[PDB]
Amino acid sequence: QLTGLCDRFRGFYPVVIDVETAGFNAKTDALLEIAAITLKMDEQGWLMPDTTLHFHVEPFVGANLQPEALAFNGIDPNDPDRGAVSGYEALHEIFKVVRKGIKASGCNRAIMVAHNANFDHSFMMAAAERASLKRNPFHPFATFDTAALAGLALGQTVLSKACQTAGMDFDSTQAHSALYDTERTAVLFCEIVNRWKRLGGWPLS
Amino acid sequence: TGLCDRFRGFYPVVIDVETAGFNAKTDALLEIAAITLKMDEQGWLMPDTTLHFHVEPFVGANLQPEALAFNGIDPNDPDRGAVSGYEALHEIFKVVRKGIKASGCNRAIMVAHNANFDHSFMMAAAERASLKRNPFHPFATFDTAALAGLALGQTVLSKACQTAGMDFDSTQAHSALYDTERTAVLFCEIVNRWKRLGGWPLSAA
DNA sequence: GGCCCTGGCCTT
DNA sequence: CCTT
Ligand SMILES: [Co+2]
Ligand SMILES: [Co+2]
């Protein structure tokens, strides 16, 4: 009977997030770029990516830029044509569409979906703080961790191995990029959730 | 088959923690409960061992009134049966580190509701006791809050249990022991419910 | 960067 | 709302 998205996650509005940084310290390390993918649901009850956003962010003044983090993600904060923006700008934009998406869905509160979510969730909140952003539509401590979910559904914790075992195609060399990860992640979630529905896991009976 | 083969070598340990506040660095640990898991020959997941401890707040610890009023724990009570934070963990690690060798796993992974919280607090406790050879993964956790969101479409522990066809007595909700047991039963439930619908093994289907 | 082991896992 |  219940087609809608709002019903599937108690009224939560699952938004996918990945983040590329200049280190592992959410407080002291710079946010270099962030991508966000909202989800949608059809009348058959199937889950699929909806709208997509991504931003290159300029490190908050005073921020650390760990050399290795740069070696890993191959990002250059100094590059002029980076077309980067202020943490505020990205986050401000990401939020407004999420809120807009929540109303449409009939949800009551957004919740971040991410691989090893806390990490990303950690950085976001910290970025909203520096940005003095308010009304944040995300849940303050509740997250959907694709690492844990993949452990249950596929028996794999790594994003790479999870995507590969699930039957997805995963280009590891392109992974470092934000938009690619948020995409491979969003689909994973949808594949995990949807396969669950196929095996008669949902609805609950 | 075997526990080791179910989660790419991880040894899942269920945990609930009772604290003096929300700051893992400053506030105190008051209660810790832990439950290792095993798998029968058919491949069913059930509770193996159970540990619980009353914790003496560490010297310099911060004790939030707001919190204590919520869980109703009296830290100064000498008839508490409290032990040193070091003593509680050294006994858990001792149990966990051995279950891993028994099941041919490589290392442990914390199963908890909103797992980050407990994980944050436990690691901070391990640091205080300057404990070494910590069997647990530095940052990887199975969040039963999210897993329940997939399996049961619920995020709150009590509803996750109730909706999972379980009993949940909100009267005993502030007890690490009761809480953990209710969590392991819910986790073994979700994991097992997956096997029932043929979600696992992956190939067999 | 922050813990495993005698660099290597991972969300960078 | 619901990890203290
Ligand atoms: Co910023
Ligand atoms: Co302690």
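The numbering of chain B matches Swiss-Prot: 8-212, in order.
If you're wondering, the header gives X-ray crystallography, 2.7 Å.
Even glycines carry a Cβ here, placed using N, Cα and C.
The Cβ neighbour count for B:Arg15 (mutagenesis position), using a 10 Å radius and every protein chain shown, is 19. For the recorded site, B:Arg15 (mutagenesis position), the DSSP three-state label reads coil. Mutagenesis annotation in Swiss-Prot: B:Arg15 to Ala, described as Strongly reduces affinity for RNA; the structure shown retains the original residue.
B:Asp23 (mutagenesis position) carries a strand DSSP state (E or B). One mutagenesis experiment named in Swiss-Prot is B:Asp23 to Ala, and its note says Nearly abolishes enzyme activity.
Sequence-distant contacts (6 or more apart, same chain, Cβ under 8 Å) of B:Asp23 (mutagenesis position) comprise B:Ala40, B:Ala119, B:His120, B:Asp125, B:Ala183, B:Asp186, B:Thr187, B:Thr190. What Swiss-Prot records for B:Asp23, B:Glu25, B:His181, B:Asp186 is Mg(2+) 2 binding site.
As annotated by Swiss-Prot, Mg(2+) 1 binding site applies to B:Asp23.
Looking at Swiss-Prot, you'll find the mutagenesis B:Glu25 to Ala noted as follows: Nearly abolishes enzyme activity. Long-range Cβ neighbours of B:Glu25 (mutagenesis position) (same chain, at least 6 residues apart, Cβ-Cβ under 8 Å): B:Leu36, B:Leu37, B:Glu38, B:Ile39, B:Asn78, B:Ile80, B:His181, B:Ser182, B:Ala183.
Here Swiss-Prot describes B:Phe29 to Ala as a published mutagenesis experiment; the accompanying note says: Abolishes enzyme activity; when associated with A-73 and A-77. Here B:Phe29 (mutagenesis position) comes close to B:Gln71, B:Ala74: these same-chain residues lie at least six apart in sequence, with C-beta atoms under 8 angstroms from its C-beta.
Under a cutoff of 8 A between CB atoms, and with a sequence separation of 6+ in the same chain, the neighbours of B:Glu73 (mutagenesis position) are B:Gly28. Under mutagenesis, Swiss-Prot gives B:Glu73 to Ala with this note: Reduces enzyme activity. Abolishes enzyme activity; when associated with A-29 and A-77.
Under the three-state DSSP scheme, B:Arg114 (mutagenesis position) falls in the strand class. Packing around B:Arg114 (mutagenesis position) is summarised by its Cβ count: 16 other Cβ atoms lie within 10 angstroms of its Cβ, all protein chains included. According to Swiss-Prot, the mutagenesis experiment B:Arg114 to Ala carries the annotation: Strongly reduces affinity for RNA.
Within the same chain, residues at least 6 positions away in sequence whose Cβ sits under 8 Å from that of B:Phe124 (mutagenesis position) are B:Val24. Mapped onto three states, the DSSP output places B:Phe124 (mutagenesis position) in helix. For the mutagenesis of B:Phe124 to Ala, Swiss-Prot gives this note: Abolishes enzyme activity; when associated with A-146. The structure shown keeps the original residue.
Other Cβ atoms within 10 Å of the Cβ of B:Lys139 (mutagenesis position), summed over all protein chains shown, number 7. Under the heading of mutagenesis, Swiss-Prot lists B:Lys139 to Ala and annotates it as follows: Reduces affinity for RNA.
In sequence order, B:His126 constitute the residues six or more apart from B:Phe146 (mutagenesis position) in its chain with CB-CB distances below 8 Å. Here the residue is the original one, but Swiss-Prot notes a mutagenesis experiment at this spot, B:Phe146 to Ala: Abolishes enzyme activity; when associated with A-124.
Cβ environment of B:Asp150 (mutagenesis position): B:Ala119, B:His120, B:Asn121, B:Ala122, B:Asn123 lie under 8 Å away, each six or more residues apart in the same chain. According to Swiss-Prot, the mutagenesis experiment B:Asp150 to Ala carries this note: Nearly abolishes enzyme activity.
Residues or ranges marked as active site, proton donor/acceptor in Swiss-Prot: B:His181. Reduced to three states, the DSSP call for B:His181 (Mg(2+) 2 binding site) is coil.
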What's the CA to CA span in angstrom from B:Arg15 (mutagenesis position) over to B:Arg114 (mutagenesis position)? 10
How long is the line from the C-alpha of B:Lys139 (mutagenesis position) to the C-alpha of B:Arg114 (mutagenesis position), rounded to the nearest angstrom? 14
Chain A neighbours, restricted to the recorded positions B:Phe29, B:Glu73, B:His181, by C-beta under 8 angstroms: none
For the binding-site residues B:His181, B:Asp186, which one has its C-beta crowded by the most other C-beta atoms within 10 angstroms? B:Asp186
